Each structure stands twice: as structure tokens, then as C-alpha cells.
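One structure below.
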Amino acid sequence: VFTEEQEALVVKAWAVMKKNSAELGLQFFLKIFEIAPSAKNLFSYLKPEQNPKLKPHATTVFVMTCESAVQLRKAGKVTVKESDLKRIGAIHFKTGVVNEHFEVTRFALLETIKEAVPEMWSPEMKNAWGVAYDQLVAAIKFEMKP
Ligand code: HEM
């Protein structure tokens, strides 16, 4: 169960990091592609890793993760609109985003956060971010079908 403490951690960390989300987004994607260069292929428009569209995807991940933390504490579930979730779910399903991609991204997300606010980093900070993300992903994965 997602706690008020974990919510506070995600909310404040994001509050801090959000001041430099430009540097943060670039770092995040550079981490994703350092680990799995071939993940590049999934973003069909990539065929510099400088691409315009990559920066908002990065921040979406951050914002929606922080939002899930809030909703999880408030209502005990991800309460993202049923329709936003179907739409996000379908695109990921159709471009071939698989578990390993979500998983590389989780790992990249945590590293990016550890590097960005090393002064707020701790295993509870890591887990709070990790769990909000996991619940967000599971809400999306339920909508990854035909
Ligand atoms: C919490 C995790 C994630 C969230 C919240 C999220 C959210 C979103 C959103 C809101 C869009 C808008 C795209 C649209 O409606 O056309 C999108 C697109 C997309 N995402 Fe994600 N996403 C996540 C994970 C991932 C992962 C792990 C990958 C693969 C590395 C990925 C790759 C893509 C691709 C290829 C698109 C389509 C881009 C395009 O065709 O212009 N996403 N995502």
C-alpha cells in the first residue's frame, strides 16, 4: 500500500527536480539508450538522439509517476481517466513496448533521479518512485491489448 510518507517523497523530489526538467529529460533518455541502444528503434521517428519528441515523453513519465503517487495515497489506486489509459495503453502495445522496455525505463528513471538529487537519494526514495511507476505501468499494461 502506498503511504503518505512515500507520497511526500515523490512529491517533494519532483518539486525539486522539476526546476531543471530539461537537463533531467536528456539525462533520462541518454540512460535508456546507453543500456539498450535498440530501444531507439521503438520510436519510429528516430530514423544527432536529440529528437524533440523525446523530451516530453521523459517529463510525462515523471509527471504521471508523481501523479500516481498522489492518487495512490488519496484513493488507493491510479485514478487516471479510463480513456487516457486506454489511449496510452494502445500506442505502447502497437509500437512493441515490452516488459524489458518498461523495465529498462524504470531502471533509467531511478538512476536519473539518483544522479539528479543525490542529496535526497535513499532506498525509500528509490522504492517510492519505483512503486508509483510500477502502479502506473500496471494501469497502462491492463490497456495494452487489441
Ligand atoms: C510510466 C511509463 C510510461 C508512461 C507514463 C508513458 C506515457 C506515454 C504517453 C502519454 C505517450 C503519448 C503517445 C501518444 O498518445 O501518441 C507515450 C508514447 C510513446 N511511448 Fe510511452 N509511456 C511510458 C513508457 C514507455 C516505455 C518504457 C517506452 C519504450 C522505451 C515508451 C515508448 C513510447 C513510444 C515509442 C511512444 C509513441 C511515440 C510516437 O509515436 O510519437 N513509453 N507514452
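Here chain A follows Swiss-Prot, giving residues 9-55, 60, 62-159 in order.
So this one's X-ray crystallography, 2.2 Å, going by the header.
Using the three backbone atoms N, Cα and C, a Cβ is placed for every residue, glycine included.
Taken from Swiss-Prot as is:
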- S52, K66, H70, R100, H105: heme b binding site (BINDING)
- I43 to N: Impaired dimerization leading to monomeric protein (MUTAGEN)
- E31 to D: In 30 percent hemoglobin I and in hemoglobin II (VARIANT)
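Sequence-distant contacts of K66 (heme b binding site), defined by Cβ-Cβ distance under 8 angstroms and a gap of at least six in the same chain, are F51, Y53. For the unresolved segment of 4 residues bounded by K55 and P60, the separation of the terminal Cα atoms comes to 10 Å. Non-local neighbourhood of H105 (heme b binding site): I153, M157, each in the same chain, at least six residues away, with C-beta under 8 Å from its C-beta.
Between the binding-site residues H70, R100, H70 has the most other Cβ atoms inside 10 Å of its own Cβ, all protein chains included.
There are 14 other CB atoms within 10 A of the CB of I43 (mutagenesis position), with all protein chains counted. Between the two most distant C-alpha atoms of the annotated heme b binders (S52, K66, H70, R100, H105) there are 18 Å. The Cβ neighbour count for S52 (heme b binding site), using a 10 Å radius and every protein chain shown, is 7. The Cα atom of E31 (variant position) lies nearest to that of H70, taking the binding-site residues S52, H70, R100 as the candidates. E31 (variant position) counts 12 other C-beta atoms within 10 Å of its own C-beta, drawing on all protein chains shown.
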